2 protein chains.
Amino acid sequence: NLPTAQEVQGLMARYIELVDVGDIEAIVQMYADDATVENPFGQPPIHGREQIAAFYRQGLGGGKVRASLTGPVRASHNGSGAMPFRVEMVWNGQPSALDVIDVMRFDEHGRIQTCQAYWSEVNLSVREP
Amino acid sequence: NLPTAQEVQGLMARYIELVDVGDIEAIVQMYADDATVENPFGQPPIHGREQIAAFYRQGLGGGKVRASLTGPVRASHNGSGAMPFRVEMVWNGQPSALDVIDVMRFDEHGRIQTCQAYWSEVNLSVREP
Ligand SMILES: C[C@]12CCc3c(ccc4cc(O)ccc34)[C@@H]1CCC2=O
Ligand SMILES: C[C@]12CCc3c(ccc4cc(O)ccc34)[C@@H]1CCC2=O
């Protein structure tokens, strides 16, 4: 059934753990086979597990990327949620941090149907070595 | 024109200041005249400045309510943003704090076209006397 608010908190928190260790296959499992991803929100969408896998492959492949929740997962009672987190990454050759909020909607099986990532240059912080 | 990422950060931050002081008129001023509010997200949307005003009147009238940002506004390049904040209020006769994330979309006039408040009881915390 459509995930309860508690279940949403659990799923979304796990997603971040998966990102943090680059478990691309487990991430793909979390998504519905016809999921949509808009990251960053504002840019053209990608659809389907094949593309989504490709997107995560290039985002989390190669460069060393970390991710951790910086605040509680906000969860609705209609199978959606939103979470604030921080992504650590190398940007323009240097260690940087990016503040992001993800919004996700889940289907009746508990798979991610939709994911939108809110961030831009204004949320980017280069970290003086 | 459509608010830049930096303007979105400023608009959304100002919105919170206006909720905090309960300036209903100034809050509705920020909305586009055919805007929609979904709060809690999941609940049927309310449409139009008149219905929106009534919502804020009943939400911010009577009981004492404060709000403040708990992190940076995340902003995209299509006039959209998301923000984490905390709402302080009396819930069931007892002072409580609610963690919320609002998603907003602005129009070409810098007015709010859509507002979606992600929160539920899982994000509610009763303060102990
Ligand atoms: C893609 C990325 C690494 C991972 C990542 C970014 C931004 C938003 C994200 C949102 C997610 O839900 C999961 C991963 C990312 C970074 C932006 C630039 C960078 O290299
Ligand atoms: C409405 C409310 C006080 C204000 C408020 C709540 C929830 C989400 C909000 C989102 C906003 O963008 C502005 C104000 C609120 C609380 C939930 C219960 C309560 O009384």
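Chain B is numbered as in Swiss-Prot; shown residues: 2-130, in order.
How was it done? The header gives X-ray crystallography, 1.7 Å.
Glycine is no exception: its Cβ is also placed from the backbone N, Cα and C atoms.
Features as listed in Swiss-Prot:
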{"type": "ACT_SITE", "residues": "B:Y16", "note": "active site, proton donor"}
{"type": "BINDING", "residues": "B:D103", "note": "substrate binding site"}
{"type": "MUTAGEN", "residues": "B:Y16 to F", "note": "Reduces activity 2000-fold. Reduces activity 10000-fold; when associated with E-103; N-103 or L-103"}
{"type": "MUTAGEN", "residues": "B:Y16 to S", "note": "Reduces activity 20-fold"}
{"type": "MUTAGEN", "residues": "B:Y32 to S", "note": "Reduces activity 4-fold"}
{"type": "MUTAGEN", "residues": "B:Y57 to S", "note": "Reduces activity 100-fold"}
{"type": "MUTAGEN", "residues": "B:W92 to A", "note": "Slightly reduces activity. Reduces protein stability"}
{"type": "MUTAGEN", "residues": "B:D103 to N", "note": "Reduces activity 4-fold. Reduces activity 10000-fold; when associated with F-16"}
{"type": "MUTAGEN", "residues": "B:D103 to E", "note": "Slightly reduces activity. Reduces activity 10000-fold; when associated with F-16"}
{"type": "MUTAGEN", "residues": "B:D103 to A or L", "note": "Reduces activity 100-fold. Reduces activity 10000-fold; when associated with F-16"}
{"type": "MUTAGEN", "residues": "B:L125 to A", "note": "Slightly reduces activity and reduces protein stability; when associated with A-127"}
{"type": "MUTAGEN", "residues": "B:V127 to A", "note": "Slightly reduces activity and reduces protein stability; when associated with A-125"}
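Shown on the structure are the features that Swiss-Prot records.
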{"residue": "B:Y16", "record": "mutagenesis position", "Cβ neighbours (10 Å)": "23"}
{"residue": "B:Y32", "record": "mutagenesis position", "Cβ neighbours (10 Å)": "23"}
{"residue": "B:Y57", "record": "mutagenesis position", "Cβ neighbours (10 Å)": "20"}
{"residue": "B:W92", "record": "mutagenesis position", "Cβ neighbours (10 Å)": "17"}
{"residue": "B:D103", "record": "mutagenesis position", "Cβ neighbours (10 Å)": "27"}
{"residue": "B:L125", "record": "mutagenesis position", "Cβ neighbours (10 Å)": "15"}
{"residue": "B:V127", "record": "mutagenesis position", "Cβ neighbours (10 Å)": "11"}
Around ligand 2, within a Cβ distance of under 6 Å, which of the mutagenesis positions B:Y16, B:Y32, B:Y57, B:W92, B:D103, B:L125 show up?
B:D103
When the Cα of B:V127 (mutagenesis position) is compared with the Cα of each of the mutagenesis positions B:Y16, B:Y32, B:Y57, B:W92, B:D103, which one is closest?
B:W92
Is any of the mutagenesis positions B:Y16, B:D103, B:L125 within 10 Å of B:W92 (mutagenesis position) (Cα-Cα), and if so, which, in sequence order?
B:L125
Of the mutagenesis positions listed here (B:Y16, B:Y32, B:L125), which is spatially closest to B:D103 (mutagenesis position) when Cα positions are compared?
B:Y16
